[PDB]
Amino acid sequence: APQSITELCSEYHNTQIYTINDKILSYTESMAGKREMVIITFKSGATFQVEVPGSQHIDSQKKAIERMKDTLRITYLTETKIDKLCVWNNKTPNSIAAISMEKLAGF
Amino acid sequence: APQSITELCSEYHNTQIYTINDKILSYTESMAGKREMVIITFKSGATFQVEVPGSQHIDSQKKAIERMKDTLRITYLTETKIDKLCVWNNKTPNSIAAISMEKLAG
Amino acid sequence: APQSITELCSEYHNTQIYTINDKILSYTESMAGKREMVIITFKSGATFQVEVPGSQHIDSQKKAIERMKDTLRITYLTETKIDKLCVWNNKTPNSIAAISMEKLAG
Amino acid sequence: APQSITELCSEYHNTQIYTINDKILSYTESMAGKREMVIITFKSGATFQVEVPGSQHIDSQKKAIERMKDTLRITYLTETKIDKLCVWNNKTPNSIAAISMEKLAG
Amino acid sequence: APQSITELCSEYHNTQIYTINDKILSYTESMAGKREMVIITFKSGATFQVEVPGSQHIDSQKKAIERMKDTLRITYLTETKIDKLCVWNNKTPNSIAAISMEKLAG
């Protein structure tokens, strides 16, 4: 198993690491039919999504998707700083595949 | 996929964007038979709901409904400021379809 | 759909609104066989419960029950002030049907 | 339905009320095969568990078990003070059946 | 049932107790296909994971896995101090089997 998000991102095609190093700017959540997703943006202008489980996501990914959206919501509310983001750049906006958060210093 | 709530709201009929820019005033939750919904209001007078799951909804929408109600509760408790709300205005009160929050407050 | 808890409470028999306007005093939770419930009390002496899921509830009320218990726990821990409670008074203690909260401060 | 944890504890054999009146000292959680449980201890030396789901439980308790463990974790993290604990003393360590917390006790 | 994480770790082959006594340094979470896991590291250099659900896990462990991951996320966010970790050292990185957190500090 990978010991790093960037190492994990290396195992997939069409993925890419985006060093965020910033808190989430906006949390968007939709329960609208066929567009049940989450969209997060940062002050950098960068926009990402947790695409709709719509006709092709493994069973192993089902819960992992819900977990990711959970994480994004709480990360937003707590204003926690996101380090990096492993995303699929072949989608618009870029779909989130993994997330990392580092709590540097103050240890 | 849409890159904004405003853009996503544009993809549906009977929907409308309401710039809230305020924290939730009141959280109402019911588990009463046939009406296990949530009703949120703001100091503006505006009232919204996360309607009861029925035939008008699809399967993917089942969890998304639960998530929305979850979000509304925590958003209330943490007194977080809601930016906009994509809602279906052909329902009373207006049913929530999407929600956005901005932390311009950084 | 009702736009108020008061209005929602009006749609059922044996229900009643109790203006609590206070934070929860005690949170009691049981996982004991056949007594899987939650009991909340206030300084007023008032005691309420989220009765055990039985035949009295309907198919699509099962999650609403869990949600209510979730709400009660967090409401307790965060010391949030509960406004009103729509409860069935034909039970002992009074079973909770709906709950409202309103943060009237800034 | 019981209006008190002490009252509820009275409805079972092998149970007993233990006045804790203290915050949790240590939270232990295991996902190890056949040891999916939680163990909490207090500075008084007392140790308790939320035993692994098996036949002693009925389907109703299934979620109530997860809820209890949820409660124990958050109670720990938030350093919330636990009042009493209704536990089955015929188990080692004592299995938790119910829990009570009482705010503004001074 | 074990009354200690150290005691519980003694019941398995290939496990080992690692006295962490520190808050989590980094939380990594992946929903990527076949790599749906969590990776946590500390300033000591130590790296751990909550491996992807497969054959090595029994139907029992399924939820306990999700619980562990839940715990790790909140533990990180709240900057809570982890005391010990019972892990399987026959995996890379070391897979988490149990976790303990002590108070009187944190």
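Heads up, residue numbers simply count up from 1 along the chain you see.
Looks like X-ray crystallography, 3.3 Å, at least that's what the header says.
Note that Cβ sites are derived from N, Cα and C of the backbone, with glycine treated the same way.
Under its natural variant annotations, Swiss-Prot gives B:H13 to R (Swiss-Prot position 34) the following note: In strain: Isolate 240-3. Following the DSSP three-state reduction, the secondary structure of B:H13 (variant position) is coil.
Long-range Cβ contacts of B:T75 (variant position) within its own chain (separation 6+, distance under 8 Å): B:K23, B:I24, B:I82, B:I99, B:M101. Looking at Swiss-Prot, the entry for natural variant B:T75 to A (Swiss-Prot position 96) says: In strain: Isolate 240-3.
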Neighbourhood of B:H13 (variant position) by C-beta distance under 8 A, where only residues 6 or more apart in the same chain count: none
